[PDB]
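Right, one structure below, let's go through it.
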Amino acid sequence: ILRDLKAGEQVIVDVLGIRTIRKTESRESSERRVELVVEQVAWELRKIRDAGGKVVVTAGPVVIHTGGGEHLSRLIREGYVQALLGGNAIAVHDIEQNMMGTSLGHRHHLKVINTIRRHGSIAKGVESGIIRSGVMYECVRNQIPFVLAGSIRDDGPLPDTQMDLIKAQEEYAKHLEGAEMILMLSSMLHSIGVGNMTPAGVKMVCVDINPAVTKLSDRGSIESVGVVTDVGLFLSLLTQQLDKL
Amino acid sequence: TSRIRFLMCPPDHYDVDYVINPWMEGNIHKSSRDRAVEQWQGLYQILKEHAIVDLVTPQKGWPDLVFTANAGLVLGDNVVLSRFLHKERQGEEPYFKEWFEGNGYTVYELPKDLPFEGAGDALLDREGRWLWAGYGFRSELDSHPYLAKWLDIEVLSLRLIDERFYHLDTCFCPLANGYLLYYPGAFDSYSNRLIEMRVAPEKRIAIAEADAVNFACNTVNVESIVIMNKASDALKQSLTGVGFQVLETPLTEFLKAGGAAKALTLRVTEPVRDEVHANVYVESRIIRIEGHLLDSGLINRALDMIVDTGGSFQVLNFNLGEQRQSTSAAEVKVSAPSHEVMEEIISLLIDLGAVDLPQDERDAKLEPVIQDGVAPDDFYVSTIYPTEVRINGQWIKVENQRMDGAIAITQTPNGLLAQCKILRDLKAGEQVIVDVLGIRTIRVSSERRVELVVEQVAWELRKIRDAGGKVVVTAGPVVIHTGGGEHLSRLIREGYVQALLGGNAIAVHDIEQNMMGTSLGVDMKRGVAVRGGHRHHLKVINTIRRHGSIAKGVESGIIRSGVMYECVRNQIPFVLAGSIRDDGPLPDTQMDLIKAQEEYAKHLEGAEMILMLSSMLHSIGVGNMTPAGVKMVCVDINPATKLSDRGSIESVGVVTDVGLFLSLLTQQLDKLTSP
Amino acid sequence: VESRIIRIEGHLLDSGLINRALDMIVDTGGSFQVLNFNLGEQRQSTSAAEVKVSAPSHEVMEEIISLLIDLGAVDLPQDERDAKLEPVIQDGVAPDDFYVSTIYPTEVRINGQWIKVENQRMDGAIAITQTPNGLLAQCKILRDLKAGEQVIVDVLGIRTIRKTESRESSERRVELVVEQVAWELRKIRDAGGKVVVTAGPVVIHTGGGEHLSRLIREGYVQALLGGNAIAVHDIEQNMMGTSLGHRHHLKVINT
Amino acid sequence: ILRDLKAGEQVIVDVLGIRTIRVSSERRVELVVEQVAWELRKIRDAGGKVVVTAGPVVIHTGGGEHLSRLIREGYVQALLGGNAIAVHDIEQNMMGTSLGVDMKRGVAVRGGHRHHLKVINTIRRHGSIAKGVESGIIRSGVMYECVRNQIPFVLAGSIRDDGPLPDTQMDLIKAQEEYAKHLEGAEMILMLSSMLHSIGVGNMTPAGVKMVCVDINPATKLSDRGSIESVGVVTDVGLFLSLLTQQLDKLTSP
Ligand SMILES: NC(=[NH2+])NCCC[C@H](N)C(=O)O
C-alpha cells in the first residue's frame, strides 16, 4: 500500500509487462415535503449567518457522488459554514472531482491520494496550485477549519486524516463549541458521532435517502428535522432557495 | 397440621359467556358442559386421593366461579380477598367472602379499584419462605405491599409480558423441595434475573412453548405428585427424573376459558413459619409534573414510560390551569418493584421535567473516583438536556452538557463546579453523582434463494471446519440488535469461526444482552420498548474498563455467555476497530487505525472464507484487503450488498435479515449432523 | 361558528384518549376548552372530562363529531336526541349529509331507543326500517340503497360500543430522463401523434394533479386510462381540496 | 388472445415458419410467528373460520407448498385471490416453473410465457380448475388442495388478467359480493402479500376480526386497526409461511 513504500524501492510505472493469471472461467419519502423543509432550513441558515452565528456541516462522499459538490462549495464560499467535519473519503472524492472530473475508476482515485501525500497536506496542494476548486479548496482559501477522522476503510490515508480516534473525537468536540446549527448531509457514522457530542438547543438538519439512517433524530421536532431525498437535490434546492434575494 | 385442603367449585353453571383474556376469544358458548363436568370430575377425584376438597356453592351467572384459584390468597388464618379487574368476575367476590367468613378466616379487603386476583396471581414458595407475586395484566403492583403486611410474608414481584400468560400461575409453579416449573418467555429480563438469583439451576425446570400453551405450569402439587392437563414426554422425564410422579387429566373445556388444573383449586392450608415476616421490595416516590399535559400528550408519554419500564403509578391529583391557555399540573405516585427499576424510571422522568415534592428534595449522592477513567458503581447518566444538581442545599447548573457522560463535582476558588464528563476523562479524586436524587432538567431476496444460499454456505462451513481451514467473520451491532447473537456465539463455540473482526458497538451490545437481556435498553424478551435507555450499556462500558479487558471480565465471572464470551473461552482472536462514534471505548478497542488495519490484515492471512454480517464500514475495509480466490458471503438487508463485485464464482450476496440468515444457517448445520 | 359540549370517559390520562380527541379537533379546524376533570381515585378508576368543542361551520362540526364518536365521546344525559333521518329517493344514492359508518360497533337512537347497527362495515350508510321484528338498523353500501329507505343524516344520536381498551434512486438522472421525455412528448404532439397516459391516485396524492391537467389542457394527451380511485381522488381534490378523511371521499362518490 | 379464438380457425403450432423483423427484526418475526401459530391452532380446534387472501408473490417467492399444507391440514376455510396466483401455482405443479423460471434453481437468464399460457389454455379446455383436478392433470398445489378438501375459493378479476381462467369472476360487482359472503363469520384473516386484495378485504371487515398482514414493503402500515386486532410483519411471505408451518409442527409434539 502506498504508505508502506520506502525510499529506494523500484516501482512499476506505465502498463507494459503485466498480465493476470486467472483460470479460464475465473475470467468467464415525499418530495415537496422536502422544499417545505428546505425552505425552512434555508431561512434558519440565512439569519444565523447574518447574526454572526456558527454553522457546522458533516458530509459524506455521497455529497460528491450526487451533484452536491459545487453547492457545498458555494455555501462555504458565501459565509454559511464555519466548520466542516468528515472523513478521508469526502476529501479525496471532492479533490478527485475537481482535479479530474471523476468520482470513484481506481487509478484516478489512487493518483489523488498519492499526489496529496507527495505535497504533504491538502493546504500545500492548494498553495502549489494543483487544487484550484471545490469543497476542500474553499475551506483552505477561506480558512474554514476541517477535521477528517479515520476509519477502518481508509485508502492512504491523506496526510490530513486523523487516524487517532481519541484525538479525532476531541477535535470534533472542540470545533462543535458554540454551534447553533449542525447541517448533516449523508454523513452516516459522523452524524451519530456528532449527535452524541451535541447538547440540546442546537438546531440539527439531517438528510439521507435511507429513511432508516432522520430515524435517529431522536430530539425535539423543534430542534430536529429530517428529510429523505438525496443531498444533491436537497443542496441544490437549498442553494437556489437561498439565492432568491 | 399435615392435612392438606383445597377449595374447588363445580361447573354447574359453567360456560364461556364473555371474553376477558385471549383464550376466551372465539370460544364464547363453545363450552361443552357435559365434557366440562366429566373433566372437572376427573380432577376432583384424583385430588381427593391425596387431599381434602371443600366446595363453594356454584352460582348462576358467574361461570368463572369454578376458578377458585382467584378467590383470594390464604396464609394461616388470614386471607386477602381478591378484587377483580373485570366486572364480569366482580360478582364472585361476595360468594368468596362469604365462604371465607363462614370458615373462620380473618378477611382483609383491598381498596376499591385496586385489582388483585389471588393465588392465581401470587404463589407461595412451597417451604413457606416467601411469596411470588405477579403483576402486569390483572393484579396491580401496588397491591403487593398489602400482601406483605396482611399475610406477614416477604413478597417478590415478577412482571408478566405475554398476554396469553396473564396470571402468574399459568407460567409459574413452585414445587416441593424447592423445584420450580416455569416458562421464561412470559417474564421480562429483570424478573428472569430475579428467578435465577433465588432458585438454583439444578432446581429450575424451564419448559418449552409447546408445553406452556397446554398449561403445564398450571400444575397442582401435593407432595411428590404433580397434576396437570397434558405433558410432553420431555417434560415427564424431567419431572420424574427429580422424583415427581406425573398425573395427566384432560382439562380442555376449561382451557377454553383460560384455566387448567391449578386454576380450579385453592389451597387453604398453607405452611406458616414463625421466622417469616413482612418484607417489601416495592418502592414508591411522588413526582410533580407541569406543562400542557393534556395538550402535548406529555402526561401520557410519562405514564407510558413508567409501565413500559416495569413500574406502576397512581395519579394523586390533576389540576387544570387558571385560564384557558394555562398549564396543567399533576402529582403522580410512581411505583417500582425494585430500586434498580426505580432508577431507570426516575431517570426517564427527570429527562421529561418531572421534579420531586419540596418535602422530598434531597442532595445528590456522591461517590469518589479511585481509578482514572472509571466511574463509581451506579453513576447517573447525563442527557442532552440542561441539568441542575443539588449539592449542599444548592441547585447548580451542570456545565459542558453532553449525553452519555457522568457528572463530576469539584471544589474551586469561585465555588462548586458541576461538570459533565465522558468516562475516560474522569480523574481519581473526583466526586461523581450516583443514584437518582438531586437532579432536574430545565426544559428482498426470495425465499427460494435464501434457502439455496443457506444450503451452499452451510456445506462450505462444514467442509472448511473438517479440513482445518480458516473462516473469518466480520459483524456489526445489527447482528445483536436484530436478535441473532446466540446464533453467532454458537458458530464460534462449535468451531466454524477462526477470527472475529468488528467494532466497539457489537462487543458492547452483546455483553449488554448477556448481562441484562437488553440491547440498547430494549428488553430482548419483548420485541419492543416505548423508548429504551442508555443506562444498561454505559454500565457495561464502565464495568469492562474497571476490569481492564473483556478477558478480565470473563475471568471474574461477570461475563458468562455470548459472542465475546465464546471468543475468550475458545481462544478465538478478535480485533475491534475504533470508530468516531465510539462510546468509551472498551479497553480492547484499537483507536489507532493504522494499527487496526494492520491487525485486520494479519488476521485475514490464509482465510478461505469471509462471512460479512451486516456491517458496511467493516465489510468494505475487509474486502479491500482480500485477494481474489477467497470466498465471500455478504449479508445485509439493504440491496446496496451490490458491492459484491467479485463474480458469481467467489462472492455470493443475500438480501435479508442477518439474524434470520444466522437462524437458518445453524439450523442447516444441524441437519447435516444427523447421520 | 358552532359549539357543543361532549363528555369523555375511561382511563383518560394513560391511554392517550383525551390527547387524541384534542388533536382531532384542532387538526380538523376547530378548537376546544376543557371545562372540568374528575380524576379516578385508583389507576383503574374511570375518569371523566367535559369538553367544549367549537367549529367554524356546521360541516366542520359534523366532521369533528364524527371522529369523536369513534373515540367514544357522548352528549350529556340532557342533550340526547334522535338521529335525523332522510329518505332515499333514487336507488343507489344516499341523501345529502348521510352519516358514514366506521368499522366499530355502533348504536343509533330512534324514538328514544338505542338500537344496534347490523352488518357493520366502514364506508357505508345506515338504513332504518320498521319490521315485524321491530326496528332494524343496518349498514349498506351506497349502491345497495333502495328508494324509500330512511337514512341517518347529520351526527346526532350516534355512539359506539367499544370495550374500554378497545378504545385504548438518483435525482438528476431524473431531469436527464425528464428532459428527454419532455422533448419526445413535444414533437409527437406537434406531429399530430397520439399519447396515452395511465395514472394512479398517487398522481393526485403528490402534487401531480394540476400538472396532468395542464398536459391534457395543452394538447399533450389523447387518451387516459385508469381506475375508480384516480377519478374519485382528482374530483375530491378539486371539489374540496382534500385527498383521502372518508366523509369527503364518500360524499364525492355519492354526488 | 385465447378467448377470441373461434372454431374453424387454423392456429400455428410448433416453432416452424416464424421470424421477427427487428425490515422486521428477527426477534419480532419469531414472536409474531408464535402468536399467529397459536391462534391458528386455537381456531382450528374450535371449529372456527380462517380466511386467507394471497397474491402471486406467495408462489413466485417459493412459498406455495407451505400454503397448500395449511389448506390441507385444516387451518384455512376460504381462499380469496386473483387470476394470477391460481395460474402460477398450477404452473409450478405441472412444470416446476413460475413464470418460466425453474423453481429447482432460483434463477433464469430470462424466463418464458410458454409454460403458464399452456396452463391457461389447458384449464379453459377442461372448463374449470375442478375439471382439471378430476382429469388427473392437476395433482398438487394450492388450488389442488382447495378442490380436494372442498375449500371455497373466489378469484377476482383484474385488468391485467391473461385468459382468464374459467373460474375467475370478471364481473366485479359479483366478485365483491362473493368476497363479502365468504367473509361472514371470519375470526381471522391472513393477508399474504397482495395489496389490491388485502385492502378490498379489509374494507369489508368489521372490527373485532383478527388480521395478520404480511408484505415485504413497509407501506403494511395500512394496518390501522390497532395493536389489539391487527398485527403487521415486514418480511418475505414464503419465509413467514416457512416458519409458520414449522411452528405449527412443534406445537404438535406432545
Ligand atoms: N388462575 C387462573 N389461571 N385462573 C383462570 C381464570 C379464568 C377466567 N375466565 C379469567 O379470565 O379470569
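The numbers used for chain B are those of Swiss-Prot, and the residues that appear cover 2-444, 464-660, 663-697, in sequence.
Including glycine, each Cβ sits where the backbone N, Cα and C put it.
A coil conformation is recorded for B:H168 (active site, proton donor/acceptor) in the three-state DSSP classification, outside any helix or strand. A sphere of 10 angstroms centred on the C-beta of B:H168 (active site, proton donor/acceptor) encloses 29 other C-beta atoms. According to Swiss-Prot, the active site, proton donor/acceptor annotation covers B:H168.
Long-range Cβ proximity for B:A258 (L-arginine binding site), meaning a same-chain Cβ under 8 A and a gap of 6 or more residues, is found for B:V17, B:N22, B:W24, B:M25, B:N28, B:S32, B:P64, B:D65, B:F68. Annotation source Swiss-Prot lists L-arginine binding site at B:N22, B:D65, B:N71, B:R90, B:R139, B:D170, B:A258, citing experimental evidence.
DSSP assigns B:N524 (NAD(+) binding site) to a helix in the three-state reduction. Its Cβ placed at the centre, B:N524 (NAD(+) binding site) has 24 other Cβ atoms within 10 Å. The NAD(+) binding site annotation in Swiss-Prot covers B:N524, B:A525, B:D603, B:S635, B:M636, B:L637, B:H638, B:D656, B:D679, B:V680, and the record cites experimental evidence as its basis.
Cβ neighbours within 10 Å of B:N22 (mutagenesis position), excluding its own Cβ and spanning all shown chains: 19. A coil conformation is recorded for B:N22 (mutagenesis position) in the three-state DSSP classification, outside any helix or strand. For the mutagenesis result B:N22 to A, the note given in Swiss-Prot is Loss of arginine dihydrolase activity.
For the mutagenesis experiment B:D65 to A, the note given by Swiss-Prot reads: Shows residual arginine dihydrolase activity.
In Swiss-Prot, a published mutagenesis experiment is listed as B:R90 to A, annotated Loss of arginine dihydrolase activity. Within 10 Å of the C-beta of B:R90 (mutagenesis position) we count 21 further C-beta atoms, all protein chains included.
Taking the Cβ of B:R139 (mutagenesis position) as centre and 10 Å as the limit, one finds 24 other Cβ atoms among all the protein chains shown. According to Swiss-Prot, the experimentally introduced change B:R139 to A is described as follows: Shows residual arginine dihydrolase activity.
Between the C-alpha atoms of B:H168 (active site, proton donor/acceptor) and B:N71 (L-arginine binding site), the distance comes to 9 Å. When other Cβ atoms within 10 Å of the Cβ of B:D679 (NAD(+) binding site) are tallied across all protein chains shown, the result is 28. Cβ atoms within 8 Å of the centroid of the Cβ atoms of B:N22, B:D65, B:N71, B:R90, B:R139, B:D170, B:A258 (the L-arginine site) belong to the same-chain residues B:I21, B:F68, B:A70, B:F85, B:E118, B:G121, B:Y167, B:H168, B:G259, B:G260, B:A264, site residues excluded. Those recorded positions from the list B:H168, B:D170, B:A258, B:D603, B:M636, B:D679 that have a Cβ under 8 Å from chain D Cβ atoms: B:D679.
There are 29 other Cβ atoms within 10 Å of the Cβ belonging to B:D170 (L-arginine binding site).
Ranking the recorded positions B:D65, B:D603 by the number of CB atoms within 10 A of their own CB puts B:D65 at the top. Taking 8 Å as the upper bound (exclusive) on CB-CB distance to chain A, the recorded positions B:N22, B:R139, B:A258, B:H638, B:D679 give B:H638 in sequence order. The Cβ of B:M636 (NAD(+) binding site) lies under 8 Å from the Cβ of B:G496, B:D656, each of which sits 6+ residues away along the same chain. Taken in sequence order, the recorded positions B:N22, B:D603, B:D679 that lie near ligand 1, meaning a CB under 6 Å from one of its atoms, are B:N22.
A distance of 52 Å separates the Cα atom of B:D603 (NAD(+) binding site) from that of B:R90 (mutagenesis position). The two recorded residues B:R139 (mutagenesis position) and B:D170 (L-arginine binding site) have their Cα atoms spaced 12 Å from each other.
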